[PDB]
Amino acid sequence: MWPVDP
Amino acid sequence: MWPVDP
Amino acid sequence: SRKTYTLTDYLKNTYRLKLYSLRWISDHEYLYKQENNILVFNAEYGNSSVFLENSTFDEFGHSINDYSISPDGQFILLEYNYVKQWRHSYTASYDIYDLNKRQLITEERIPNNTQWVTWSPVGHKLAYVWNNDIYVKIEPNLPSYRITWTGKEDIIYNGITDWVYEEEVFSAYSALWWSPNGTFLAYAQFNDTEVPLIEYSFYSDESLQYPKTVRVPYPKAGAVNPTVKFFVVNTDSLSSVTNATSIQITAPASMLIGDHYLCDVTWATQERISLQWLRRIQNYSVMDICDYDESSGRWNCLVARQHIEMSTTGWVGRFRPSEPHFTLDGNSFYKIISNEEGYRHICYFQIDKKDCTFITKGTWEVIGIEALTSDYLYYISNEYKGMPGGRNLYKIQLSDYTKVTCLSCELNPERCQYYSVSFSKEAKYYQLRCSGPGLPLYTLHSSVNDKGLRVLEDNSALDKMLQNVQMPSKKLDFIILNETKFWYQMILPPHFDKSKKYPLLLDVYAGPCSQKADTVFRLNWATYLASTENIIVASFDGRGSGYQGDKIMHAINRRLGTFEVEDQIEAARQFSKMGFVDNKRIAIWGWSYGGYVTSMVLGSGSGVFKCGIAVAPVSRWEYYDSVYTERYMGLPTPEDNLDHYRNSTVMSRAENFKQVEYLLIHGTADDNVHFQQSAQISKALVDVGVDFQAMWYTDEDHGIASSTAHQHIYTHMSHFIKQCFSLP
Amino acid sequence: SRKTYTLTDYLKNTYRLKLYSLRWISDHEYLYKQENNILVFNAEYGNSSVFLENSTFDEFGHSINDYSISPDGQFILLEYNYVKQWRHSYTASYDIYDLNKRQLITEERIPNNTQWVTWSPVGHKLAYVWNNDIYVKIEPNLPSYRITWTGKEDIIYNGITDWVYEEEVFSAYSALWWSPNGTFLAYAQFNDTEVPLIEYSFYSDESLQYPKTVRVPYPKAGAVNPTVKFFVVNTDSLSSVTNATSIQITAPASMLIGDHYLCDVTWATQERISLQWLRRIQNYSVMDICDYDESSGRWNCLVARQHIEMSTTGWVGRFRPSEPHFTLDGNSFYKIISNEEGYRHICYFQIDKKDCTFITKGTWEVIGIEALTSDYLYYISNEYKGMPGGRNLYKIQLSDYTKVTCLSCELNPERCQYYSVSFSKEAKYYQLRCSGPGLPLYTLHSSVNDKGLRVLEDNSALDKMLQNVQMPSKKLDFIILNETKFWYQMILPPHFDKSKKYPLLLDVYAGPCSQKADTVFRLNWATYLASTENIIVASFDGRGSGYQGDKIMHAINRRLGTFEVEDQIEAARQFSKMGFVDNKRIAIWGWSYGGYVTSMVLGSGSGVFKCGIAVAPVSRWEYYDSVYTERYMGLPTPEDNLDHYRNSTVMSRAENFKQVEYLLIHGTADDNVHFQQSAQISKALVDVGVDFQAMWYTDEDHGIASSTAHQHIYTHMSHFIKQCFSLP
Ligand SMILES: *[C@@H]1O[C@H](CO[C@H]2O[C@@H](C)[C@@H](O)[C@@H](O)[C@@H]2O)[C@@H](O[C@@H]2O[C@H](CO)[C@@H](O)[C@H](O)[C@H]2NC(C)=O)[C@H](O)[C@H]1NC(C)=O
Ligand SMILES: *[C@@H]1O[C@H](CO)[C@@H](O[C@@H]2O[C@H](CO)[C@@H](O)[C@H](O)[C@H]2NC(C)=O)[C@H](O)[C@H]1NC(C)=O
Ligand SMILES: *[C@@H]1O[C@H](CO)[C@@H](O[C@@H]2O[C@H](CO)[C@@H](O)[C@H](O)[C@H]2NC(C)=O)[C@H](O)[C@H]1NC(C)=O
Ligand SMILES: *[C@@H]1O[C@H](CO)[C@@H](O[C@@H]2O[C@H](CO)[C@@H](O)[C@H](O)[C@H]2NC(C)=O)[C@H](O)[C@H]1NC(C)=O
Ligand SMILES: *[C@@H]1O[C@H](CO)[C@@H](O[C@@H]2O[C@H](CO)[C@@H](O)[C@H](O)[C@H]2NC(C)=O)[C@H](O)[C@H]1NC(C)=O
Ligand SMILES: *[C@@H]1O[C@H](CO)[C@@H](O[C@@H]2O[C@H](CO)[C@@H](O)[C@H](O)[C@H]2NC(C)=O)[C@H](O)[C@H]1NC(C)=O
Ligand SMILES: *[C@@H]1O[C@H](CO[C@H]2O[C@@H](C)[C@@H](O)[C@@H](O)[C@@H]2O)[C@@H](O)[C@H](O)[C@H]1NC(C)=O
Ligand SMILES: *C1O[C@H](CO)[C@@H](O)[C@H](O)[C@H]1NC(C)=O
Ligand SMILES: *[C@@H]1O[C@@H](CO)[C@@H](O)[C@H](O)[C@H]1NC(C)=O
Ligand SMILES: *[C@@H]1O[C@H](CO)[C@@H](O)[C@H](O)[C@H]1NC(C)=O
Ligand SMILES: *[C@@H]1O[C@H](CO)[C@@H](O)[C@H](O)[C@H]1NC(C)=O
Ligand SMILES: *[C@@H]1O[C@H](CO)[C@@H](O)[C@H](O)[C@H]1NC(C)=O
Ligand SMILES: *[C@@H]1O[C@H](CO)[C@@H](O)[C@H](O)[C@H]1NC(C)=O
Ligand SMILES: *[C@@H]1O[C@H](CO)[C@@H](O)[C@H](O)[C@H]1NC(C)=O
């Protein structure tokens, strides 16, 4: 579970 | 395959 | 200027139609359920006795789902723990109750999770299926005899159909057939060993941590089909000391040379049975007729009583070959076959004679054969006033074929143009059901006279309620294309003023041999849309549709998703040309095949339509089941019809969707038109950059029929249409 | 009054940021790729030689995906046939090329479908994983030695992580570790034998007749976890006549009494290795330190050199325990641990001494340790100007802990407040990356002086392009609740006039230790929404967020979906109270955890929000994976925390959704946040009669990142928000 990434 | 019906 | 038929009136079902479901038990008596008491009525006089009371089963312990009474009146079967499977399949628990000694049979009982039960046609013999094997009880209280030992889940089916036989051929779960007096039990065996599995997730209550994978044997088009075998067993000679002997009836060598289907079985006499087999390529079929051979103990079918049936314009039968209706002695039979100019009429065969004689002709079709006496044949046709969408009872004098009488045409010609019929045990009496265009109307008659006895139900109760509300009206008429008439219907808003511009919804199905334009009375979503929203809801029976003879029906053979879709777009044009239609507010919607057509139409780039709604659409025929798909398209191989399979997908038209507003809906647990189909459409549209909305329904199947889902979908669609039509 | 940042500018990516990806190869040299030529640069002088040309591989035959150059410069590894798996896993085919004899190695090659490859840290030794087993090549052209023989698909993983170890613990596919000079190869083995399977359908190209069922070992919360073992092997003594020997290192005994995880491995010296184990209940962890035992050939961990780490306010580490940074001799190390008042600072341990000394303190946290010389430790913290959302490089004199120098704070304080760093082989040089709030800026420095050498890249190219367009501005500030400051950020439309009423979108993530309010420069969907649509896009770091010490982070322990969700609603109120916000046009949206929060907020019935969009939301923690979920919630049992699992679902709030417009989106091939989660929400809302729209994405996963899908979703969302905000 990790942030929506750039 | 047949028509359905309420 | 009162109130309208609202969405809640539909969804909450505030306006109920009344029925009159009777079950004939003799020549002159029938049963009818009323305020929870089964009564027996005397056909002649109309007087009635109480047969069994709602008291009886107050302390049964369980909620009773359905009754079923042995022919000989002595016992009554009780169904509980109903758990639905597919269209007609389910499982249940069962209890038998002895009506003489007013009690429940407590020992040697039927197992929980029984898949099918049936009484014998006379007496109180029982046959049931449990864990895919057949069992027989001669007496309710005695132990049951095991008939088959090969039954195996998802592999071997003894006495019940697999998925594709249930849905596409027999229209039943049951694959067993008693002989008339109950001596013999015939049954089919389906072997699904190499039939591929369809698999999909099932989520269940939120309490279920890991989702379940439902997996089902299901042959998609061109894939590997089940195989079948047919046995007959003798129930009189059952041992309890020996396994019971089943006599196989192999099948026509003309069928054994390749893939085939068993598609009709009909008992003719106490010792004569008729089977109809059909080739995987469904334009050649064969009827066998078999006699019990007292010496050998076997069944023998002479090749000189065999009977072939074939086509070159298309497939055999409307959906499958018709069923024979034999005479008492069983040496001749009547059967609905298609004639020289392609109209379906009654033929008269001798069991050992290749040639038959037609006993009806005309530019119309027989719908079905309903009864046979020694000198009268009763049947249903769409002949009256040359309208295919109407339905009436007729009798024909056997000794004189020009002596045809219409039994229902003038009984009430303004209210009643769609009849169906239920006959008594020896055609001594008969009940008519009239289902349109007026409110349904059930009457009762004696056959001796064709004399109308009493009115059974007339929905006058409902009729009071309905003048309080502004109903829509139904037009039924036709248009002409290339000098053939094609019928259509329209649901018109109340106070329809033929010089205003109404917005129009085209309600489509359009599958082979379908008919959406008829005289039936219906209270449905269209009723709400016309009454409350002033939308004209239309349906058109173009090419491929049935009951108008083979030239119209077979016009799409090997060629699905071409003509029937064009003709829907054509009819739409003709409708706007009628002037009372808002040219720039035309929608289209359908379910199943109807969803496919809808989708193909919106994908056609014809500019006629602003928007559409496709519910559980087929998207490419290779995904749909084999029995159905191949009936019309053959196999998807290069040597056969693969080109037309590829040429006819929804996803090939993704690009043209840029010009319409699309709504896609599909249940995730659809075992019929698999979710796969819609999932593939959506992907195709995304890849081409087209906007639309999808909407899934968790764990709903092809019906989207669960209580809360049904409400939710019709709501979601209504809002979508209103918005697309700029309605308030 | 020029043009704005449009949706196409985002989706088609018309405004590109430039990077400067260098890969250090020595003390003073690095590699950089320039219009397809790898060049080597001299750190001191900036002059550069061509290392390898784009010509070389014109006729390779295959499309080359990625390079990788052996430490000793002699060989170059080529990756093709890349095929993605999960977040970091994939498979590929590989070719080695000898830079001396200008040629491809043609024999004893690496297999197609290799799962991981790595060079040794010095020289040209190779280790790779193929079919779940480990292999070693001492020389590129010689045959490879097989190390493990137990590898088995979806069961035994040798040298690579399973699903949950990849995603939740190591953040890598690779589970093998070379010793510094390359003598030893350490590796982990994961046994998934009893780990339940998650299963979901995959549809593929429309050409695929039957859908595929992907099935994956995945432990949901409370379920059965994998198990692990750890080995070290000696590569110098490899036989080719005997199977290799792998020495096990057992977990500590404190671990053994129950479920546990291997969560860090760090080599300390040529013959010393450190491991960190963690209990399934993640508030107790243990570091071991092992020496090679020459006499006996095994490894030796003295319980005297053990090291415990525990918590009572929450869990150990930000996400997992920190990693040690040893000194050259390997008898002491520095490690970021949480201090007395709950701030994360650098501690200094002796390998055989329970107690450490903190070398930094303050009301701020060390983000990470970046380099270690004999008398300087370089690190990154959020100390500068007391803002947690900012990031700067610092060095601390080892001999004197009060001698702290800031290396980046004043280099360019207006453009640059978010630094990260890449050091040379012995910290002789270092590259800074500044990523906000100005356009990214890469410079280069020498450590001897802290002297800035040259500017490597400054995006002035992009800067011309950008004044032609009306960009938004970013405010970063805080509010106060209960006398603690909580930070927030806002993307403000161009010419933002603080006395107008703008509509507001709250952009949420909010998971434990997250931080959505920072100084980074971003060109994303929010940029479009502010610039072209005049929407204020805000984010708030409330309770649970990190980098602000443990009192704020651990406030949600055992209690997920309570505080962090309330605080998002609170921040929303405070924002409308600021006056420049349209009170009745507030939305909220998020992805993953953010989708869960969004959903819980909309479900709260607070009336603050008009609508929301949840993308791939968690819906109830029992569905999500164990390593993550339990870290915060413990086990879902009655004796533990099951009450809070049940109390915290989205479906329990279905009823309150009647007051909002909801948009639910989920990819059908999500292996992370399974489709199950959204499917269960949708059902709950349907059963309660709430309207909303769903939207699935066929075969998309947790990224919804495929080219056409990415475009489609952002389009579909944009339209939804515009419509909900009444924007034309
Ligand atoms: C980039 O150039 C260097 C060194 O050349 C520099 O020497 C400085 C003292 C200074 O005057 C500066 O302006 C001048 O350009 C290369 O160094 C090379 O290293 C080896 C050692 O024998 C040899 O290959 C070169 O002859 C040697 N040059 C010198 C004069 O020492 C360096 O290799 C080059 N870097 C790259 C790889 O681009
Ligand atoms: C119903 O089934 C069978 C067949 O019609 C009847 O039993 C047969 O009776 C004939 C003529 O009397 C005998 O020669 C045979 O032995 C019987 N047939 C077989 C093959 O069993 C029976 O009479 C009918 N049912 C009843 C009980 O009336
Ligand atoms: C049923 O259909 C088949 C296939 O549609 C018919 O055979 C086709 O018709 C003619 C003569 O056989 C040929 O031009 C085609 O090549 C045949 N098609 C193929 C490939 O089978 C047949 O006439 C029909 N009835 C049967 C099988 O008796
Ligand atoms: C990897 O897989 C490919 C795919 O089939 C194999 O390809 C064959 O062998 C050579 C390898 O140099 C290819 O260029 C040819 O295209 C293939 N021959 C055919 C199909 O005619 C290949 O050998 C495999 N490579 C390795 C590393 O073993
Ligand atoms: C890398 O490190 C290891 C540290 O052990 C070195 O291995 C030892 O080297 C010496 C001399 O070659 C031997 O006598 C020992 O027996 C080795 N240890 C074992 C058993 O492997 C290795 O030499 C180092 N590489 C270097 C510095 O070249
Ligand atoms: C690890 O965490 C747990 C829960 O945070 C701590 O708690 C024990 O939890 C159980 C179950 O609720 C109670 O019966 C005990 O009273 C708790 N004991 C304590 C110490 O509070 C557990 O103690 C923590 N352990 C460590 C090593 O930090
Ligand atoms: C119904 O009545 C039968 C009694 O005979 C007379 O019934 C009158 C109602 C009348 O119409 C007369 O013509 C009849 O002759 C009786 O024998 C039937 O069995 C009864 N049927 C039931 C089910 O009660
Ligand atoms: C008329 O027939 C069809 C409709 O049945 C129509 O599509 C077609 O273009 C017309 N012409 C002919 C003779 O095919
Ligand atoms: C070494 O590996 C074994 C795995 O247990 C055997 O399968 C294999 O036969 C053995 N071979 C050698 C090289 O000794
Ligand atoms: C039983 O039947 C009578 C009708 O004669 C009726 O009054 C009563 O409602 C019925 N009971 C049930 C089960 O509804
Ligand atoms: C079916 O299930 C019930 C549950 O109590 C059980 O008691 C009963 O024995 C079962 N009935 C039969 C017919 O076996
Ligand atoms: C009958 O059925 C099967 C044979 O297929 C066998 O296992 C069983 O023993 C047989 N028993 C009887 C009742 O004759
Ligand atoms: C490849 O390499 C040369 C070497 O400088 C360069 O000039 C040329 O433009 C490059 N071409 C591309 C785009 O590969
Ligand atoms: C203050 O504490 C927290 C916010 O951090 C919250 O639970 C509580 O509701 C607040 N209320 C007041 C007025 O103290």
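Numbering, chain D: per Swiss-Prot, residues 39-766 in sequence.
Every residue gets a Cβ built from N, Cα and C, even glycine.
The annotation that Swiss-Prot gives for the mutagenesis experiment D:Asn85 to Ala reads: Does not inhibit dipeptidyl peptidase activity, interaction with ADA and homodimer formation. What Swiss-Prot says about the mutagenesis result for D:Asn92 to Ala is this: Does not inhibit dipeptidyl peptidase activity, interaction with ADA and homodimer formation. Recorded in Swiss-Prot as a mutagenesis result, D:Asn150 to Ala carries the remark: Does not inhibit dipeptidyl peptidase activity, interaction with ADA and homodimer formation. Annotation of the mutagenesis experiment D:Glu205 to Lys in Swiss-Prot: Inhibits dipeptidyl peptidase activity. Here Swiss-Prot describes D:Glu206 to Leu as a published mutagenesis experiment; the accompanying note says: Inhibits dipeptidyl peptidase activity. Residues or ranges marked as active site, charge relay system in Swiss-Prot: D:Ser630, D:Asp708, D:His740. Here Swiss-Prot describes D:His750 to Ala as a published mutagenesis experiment; the accompanying note says: Inhibits weakly homodimerization and dipeptidyl peptidase activity. For the mutagenesis experiment D:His750 to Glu, the note given by Swiss-Prot reads: Inhibits strongly homodimerization, dipeptidyl peptidase activity, interaction with CARD11 and T-cell costimulation activity.
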Recorded positions near chain C, Cβ-Cβ under 8 Å, from D:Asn92, D:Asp708, D:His750: D:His750
Near-A candidates in D:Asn150, D:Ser630, D:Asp708, D:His740, D:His750, the recorded positions, by Cβ under 8 Å: D:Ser630
Neighbour count (Cβ, 10 Å) for D:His740 (active site, charge relay system): 23
Cα-nearest neighbour of D:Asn85 (mutagenesis position) within the listed recorded positions, D:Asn150, D:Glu205, D:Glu206, D:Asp708, D:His750: D:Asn150
Structural state of D:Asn85 (mutagenesis position), classified by DSSP into three states: coil
Mutagenesis positions (D:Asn85, D:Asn92), the one with most neighbouring Cβ atoms at 10 Å: D:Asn92
Contacting recorded positions for ligand 4, chosen from D:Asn92, D:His740, D:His750 when the Cβ sits under 6 angstroms of any of its atoms: none
Rounded inter-Cα distance in Å - D:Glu206 (mutagenesis position), D:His740 (active site, charge relay system): 15
Minimum Cα separation from D:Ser630 (active site, charge relay system), reported as the residue among recorded positions D:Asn150, D:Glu205, D:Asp708, D:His740 that achieves it: D:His740
Close-lying recorded positions around ligand 13 among D:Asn92, D:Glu206, D:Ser630, D:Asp708, D:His750, where CB distance stays under 6 Å: D:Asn92
Among D:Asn150, D:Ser630, which are recorded positions, the residue with the most C-beta atoms within 10 angstroms of its C-beta: D:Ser630
Minimum Cα separation from D:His740 (active site, charge relay system), reported as the residue among recorded positions D:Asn92, D:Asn150, D:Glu205, D:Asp708, D:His750 that achieves it: D:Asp708
Between D:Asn150 (mutagenesis position) and D:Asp708 (active site, charge relay system), the C-alpha gap once rounded to whole angstrom: 27
Secondary structure of D:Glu206 (mutagenesis position) (DSSP, helix/strand/coil): helix
From recorded positions D:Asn92, D:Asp708, D:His750, the one whose Cα lies nearest D:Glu205 (mutagenesis position): D:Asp708
Distance-selected recorded positions near ligand 1 (C-beta under 6 Å), from D:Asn85, D:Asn150, D:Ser630: D:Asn85
DSSP-derived structure type at D:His750 (mutagenesis position), helix or strand or else coil: helix
Spatial separation of D:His750 (mutagenesis position) from D:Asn92 (mutagenesis position) - C-alpha basis, Å: 35
Neighbourhood of D:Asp708 (active site, charge relay system) by C-beta distance under 8 A, where only residues 6 or more apart in the same chain count: D:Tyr238, D:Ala654, D:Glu738, D:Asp739, D:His740
Intrachain C-beta neighbours of D:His750 (mutagenesis position), sequence separation six or more, cut-off 8 angstroms: D:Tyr735
